[PDB]
Amino acid sequence: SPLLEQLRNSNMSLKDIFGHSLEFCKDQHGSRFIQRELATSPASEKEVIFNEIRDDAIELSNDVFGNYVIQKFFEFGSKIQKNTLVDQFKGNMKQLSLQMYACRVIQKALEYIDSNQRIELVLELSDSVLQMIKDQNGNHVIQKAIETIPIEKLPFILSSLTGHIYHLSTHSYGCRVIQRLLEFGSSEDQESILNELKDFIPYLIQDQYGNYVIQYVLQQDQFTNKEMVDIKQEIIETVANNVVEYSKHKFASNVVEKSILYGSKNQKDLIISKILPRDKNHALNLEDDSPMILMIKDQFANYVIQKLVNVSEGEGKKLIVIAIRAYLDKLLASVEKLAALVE
RNA sequence: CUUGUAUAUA
């Protein structure tokens, strides 16, 4: 097409492309041009493009390059224009949220439209909550709905999740949604999610996706509800019972690190006490089967040892530091990092 | 062991 050739080989404006706007949106270079202009163009030039491609808004939403232009009409468009797009999305929320490129439009839309329009569209997913969470695209729409709409207006999300909370916490996308529900949810909503997890802590810590859900609970302050305090303690105790093993684990090691980093004075000392040498003599002559030496030699546990040095109390730090120094004398990047940070 | 984990468009 002539106008597209005039663009790439050379400047034009939105008034010059009145005949072929829809053609411009679907092309890559033609789209990036329209995105650029919509940010700076006056209302008149924006209306001209809009009133031309308004009928093909759904098709463009789904488009590889056209979806950006519809996004820009939410970001830079007028109230009347935003309302027109919303009216086209009604009855199509399930479909659009599943589409690879249209879900990006739905997510952008939720950020810019008014509170009443956000819930109105999201209510169309009230019966497909589990479907959407498990979807590669639809979970991001759910995540966005939680972030943009108050939980008190979204009772259908958690109520459709009761009984599936442990399964989703070990799922790729579900763990992202659970974290979001714990963040934006009320005291009662956090209760309902953690009740279904307070029985399976060892499994979550060692899981490839669950350990992130654990890590999120670990980095919560004591300012939160009564449940969050109890569950945090359960995690610390569980890690305290298996300090050596968890630190030698690929996924669980990160949980140990977060435990000694965000845990309270008492909680932190409980974990270290399982590793700490008994006195000055034990630290100087450690056996190869002691907690310290089993951790320093390990590929994952050495980071926990490194993490211990930083967060340790004057008395505890004194015993750990000299224990590492003793290991260097008897005998990789793991030992290089411990070496220098001691010196 | 130049050392260790999860989000989808040009």
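Numbering of chain A is taken from Swiss-Prot, so the residues present carry the numbers 515-524, 533-853, 864-875, in order.
The deposited model was determined using X-ray crystallography, 3.2 Å.
Cβ from N, Cα, C; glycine included.
For the mutagenesis of A:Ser553 to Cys, Swiss-Prot gives this note: Prevents binding to COX17 mRNA and its rapid decay and increases affinity to HO mRNA, a PUF5 target. The structure shown keeps the original residue. Other Cβ atoms within 10 Å of the Cβ of A:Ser553 (mutagenesis position), summed over all protein chains shown, number 21.
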Anchor-to-anchor distance, in angstrom and between Cα atoms, for A:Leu853 and A:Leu864 with 10 residues unmodelled between: 12
Å between C-alpha atoms of A:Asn533 and A:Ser524, the residues bounding 8 unmodelled positions: 7
